[PDB]
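One structure is given below, encoded as structure tokens.
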Amino acid sequence: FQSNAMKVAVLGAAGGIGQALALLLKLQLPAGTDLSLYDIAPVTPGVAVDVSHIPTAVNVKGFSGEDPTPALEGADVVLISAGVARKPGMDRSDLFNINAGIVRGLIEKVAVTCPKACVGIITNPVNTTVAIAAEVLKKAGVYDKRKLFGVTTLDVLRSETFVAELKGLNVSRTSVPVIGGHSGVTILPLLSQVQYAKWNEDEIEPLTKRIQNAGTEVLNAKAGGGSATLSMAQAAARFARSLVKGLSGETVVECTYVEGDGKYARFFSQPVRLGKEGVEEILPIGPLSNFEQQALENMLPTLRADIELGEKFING
Amino acid sequence: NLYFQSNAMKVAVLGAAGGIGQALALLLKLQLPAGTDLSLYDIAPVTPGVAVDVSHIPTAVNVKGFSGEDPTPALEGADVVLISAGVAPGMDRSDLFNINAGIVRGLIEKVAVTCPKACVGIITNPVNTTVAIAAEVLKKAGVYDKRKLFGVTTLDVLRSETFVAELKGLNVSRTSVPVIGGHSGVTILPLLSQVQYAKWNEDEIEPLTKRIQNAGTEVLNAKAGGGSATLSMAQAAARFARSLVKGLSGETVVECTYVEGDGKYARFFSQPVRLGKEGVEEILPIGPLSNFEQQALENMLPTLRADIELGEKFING
């Protein structure tokens with residue numbers, strides 16, 4: 001069952017993101033929480049042993065091989081960070097090319113073993129991989145709209161970080177709502193809703209563009225070889241932390257990609273109140289500036305098409 | 001001069017591209033106090049991008065990355081220098097050493113010139129030896145300060161805290177276990193007899209002490225030849241860096257660490273050390289030992305002295 005000692009499962013724990021996430025979870029999760037780390041690579045048991053030497057009351061266990069079932073049994077939260085992250089040769093293309101199958105394979109296991117878990121899709125491209133997860137869950141007859149999330153949190157860290165620097169605000173207490181999708185023109189930070197910031201029309205377009213293209217700053221600084229591994233892990237840990245709090249009865253609100261009312265797109269990221277069933281209430285986006293309003297209408301076709309790509313991968 | 005006194009604390013990580021380094025830069029971005037500057041350096045060209053990666057995390061810690069053959073920009077004004085460069089599967093201990101000993105020498109040569117008054121924490125293995133190496137390089141430049149050179153043994157401490165807490169039902173985040181001696185094999189000596197609230201049967205001592213001493217190998221084997229401990233090692237380093245930053249900032253802390261002390265047992269030896277504004281403020285005594293610990297200490301010295309000798313020879317002769 002669920003809801004006694006909280007149980008968190010990480011599928012993709014051997015990758016760059018996964019290992020970093022495992023570390024943060026060991027240090028951040030509540031005492032008593034069970035942490036199951038899974039990946040195909042035989043190194044995974046060793047990753048868990050490595051993390052288990054850190055003195056926190058989080059119980060960590062390792063799993064490898066073809067079947068993630070032992071790691072998923074009784075899972076409350078399932079974080080999927082398997083597959084590849086962007087790199088030099090990889091465009092929107094290569095991520096979907098490799099990660100579409102991986103996601104499907106893992107979600108099929110989740111649908112059988114722990115269908116009532118809150119599922120956090122970190123693996124990119126999120127706009128599409130979430131639709132893949134949904135369709136797989138629907139085929140198995142266990143899809144719960146309240147428990148499937150596209151982890152868009154890295155766009156929030158980035159927006160908070162760049163906004164605080166530019167406007168001289170407290171970097172750790174500056175809330176910036178971000179809506180839409182988790183890629184390119186689909187990422188829309190709502191700068192007009194940020195408190196204590198007076199915006200010249202001049203700085204709106206460049207800041208938005210910097211938030212949207214932030215991954216490229218890393219990709220170019222890393223001289224190609226590497227993506228945003230460390231910030232992605234922190235974004236995932238922060239989201240996981242919010243999920244666990246919602247499940248534990250503590251109200252938290254996070255902007256995340258979920259199947260909402262479909263006003264703009266079947267799946268869409270917006271403020272969500274998290275609770276005991278995962279989503280408790282999908283909140284409105286609130287008032288938008290002319291700029292933000294236009295950016296929203298302009299992303300719709302791209303966002304819808306990203307979703308249709310994931311749907312068609314499962315439904316043909 | 002009674003009022004306000006600012007503080008532009010700076011921490012540099014040499015070897016920020018490896019497994020340990022990247023995890024360490026993440027933890028330091030998250031754990032260092034607001035306003036601290038974090039400099040990352042490694043010959044690997046990816047380093048500047050590692051820094052851009054962590055710079056997207058919303059904390060008031062400014063981070064910059066540097067690559068190339070010159071770590072100078074990374075060391076300028078540094079208060080704390082953590083050296084995790086070099087290599088950790090499928091290699092003889094003598095095969096690595098020659099590679100790592102050289103890299104440590106090269107980096108300490110720059111430290112001596114650019115930031116000689118910085119506290120230097122050596123993570124790169126074998127620590128028993130690499131520390132002697134750094135000490136001799138600093139001495140050649142006439143800047144070796146005993147109070148500012150440390151062998152980071154903190155991981156033996158985390159392991160000791162964790163194994164003891166779990167075996168004896170104690171609070172894992174509130175269990176203190178002193179670890180003395182060195183950072184490798186028989187030289188790692190956890191003082192189990194000084195652990196509060198733990199009743200030991202004589203037969204539990206040997207296997208638990210061996211578990212702590214052989215923890216590295218257990219991770220090495222468990223990773224199926226995919227590497228050594230990296231994640232727990234980054235956290236050990238983060239904790240030691242956090243302690244150095246506290247001491248320098250005027251906050252008294254005590255950490256078991258490998259330093260040049262009274263030389264009662266060996267030139268360099270790990271023991272409790274009160275940290276302060278000059279690095280080492282006072283090197284405290286090991287305290288009372290059980291018969292087992294006293295024997296383990298005596299049986300271990302020849303190996304520890306030889307590890308030190310090797311590091312001195314690498315530089316002097």
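Counting begins at 1 with the first residue displayed.
The way this entry was determined, per its header, is X-ray crystallography, 2.2 Å.
Every residue gets a Cβ built from N, Cα and C, even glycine.
So that you can see what the record holds, here are the features copied from Swiss-Prot:
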ACT_SITE  A:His182  active site, proton acceptor
BINDING   A:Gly12, A:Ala13, A:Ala14, A:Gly15, A:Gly16, A:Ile17, A:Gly18, A:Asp39, A:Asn99, A:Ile122, A:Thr123, A:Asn124, A:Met232  NAD(+) binding site
BINDING   A:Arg86, A:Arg92, A:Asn124, A:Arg158  substrate binding site
VARIANT   A:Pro68 to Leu (Swiss-Prot position 63)  In strain: 767 and 794
VARIANT   A:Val112 to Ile (Swiss-Prot position 107)  In strain: 162, 375, 723, 788, 800, 1008, 1124, 1158, 1180, 1181, 1207, 1233, 1247, a6062, e6158, e6229, e7066, f6237 and 1209
VARIANT   A:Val112 to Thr (Swiss-Prot position 107)  In strain: a7205, BR355 and e6181
VARIANT   A:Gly168 to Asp (Swiss-Prot position 163)  In strain: f6252
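In the shown protein chains, 9 other C-beta atoms lie within 10 A of the C-beta of A:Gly168 (variant position).
Taking the recorded positions A:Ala14, A:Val112, A:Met232 in turn and counting surrounding C-beta atoms within 10 angstroms, the largest count is reached at A:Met232. In sequence order, the recorded positions near chain B (CB to CB under 8 A) are A:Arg158, out of A:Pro68, A:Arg86, A:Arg92, A:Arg158, A:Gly168, A:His182. In sequence order, A:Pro125, A:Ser183 make up the list of same-chain residues 6 or more apart from A:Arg92 (substrate binding site) whose Cβ falls under 8 Å from its Cβ.
Taking the recorded positions A:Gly12, A:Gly16, A:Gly18, A:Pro68 in turn, the residue surrounded by the fewest other Cβ atoms inside 10 Å of its Cβ turns out to be A:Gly16. Of all Cα pairs drawn from A:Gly12, A:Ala13, A:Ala14, A:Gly15, A:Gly16, A:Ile17, A:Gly18, A:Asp39, A:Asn99, A:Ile122, A:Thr123, A:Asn124, A:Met232, which the record names as binding NAD(+), the longest spans 18 Å.
A gap of 23 Å separates the Cα atoms of A:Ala14 (NAD(+) binding site) and the residue listed as 'active site, proton acceptor'. Taking the Cβ of A:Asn99 (NAD(+) binding site) as centre and 10 Å as the limit, one finds 24 other Cβ atoms among all the protein chains shown.
Note on proximity: among A:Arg86, A:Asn99, A:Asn124, A:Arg158, the binding-site residues of the record, the Cα nearest the residue listed as 'active site, proton acceptor' is that of A:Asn124. The Cβ of A:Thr123 (NAD(+) binding site) lies under 8 Å from the Cβ of A:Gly12, A:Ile80, A:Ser81, A:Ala82, A:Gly83, A:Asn99, A:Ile102, A:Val103, A:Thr129, each of these being in the same chain and 6 or more residues away along the sequence.
A:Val112 (variant position) and A:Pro68 (variant position) have their C-alpha atoms 11 Å apart, to the nearest angstrom. A count of other CB atoms within 10 A of each Cβ picks out A:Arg158 as the most crowded of the binding-site residues A:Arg86, A:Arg158. Cα of A:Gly18 (NAD(+) binding site) to Cα of A:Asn124 (substrate binding site): a span of 13 Å. A distance of 20 Å separates the Cα atom of A:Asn124 (substrate binding site) from that of A:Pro68 (variant position).
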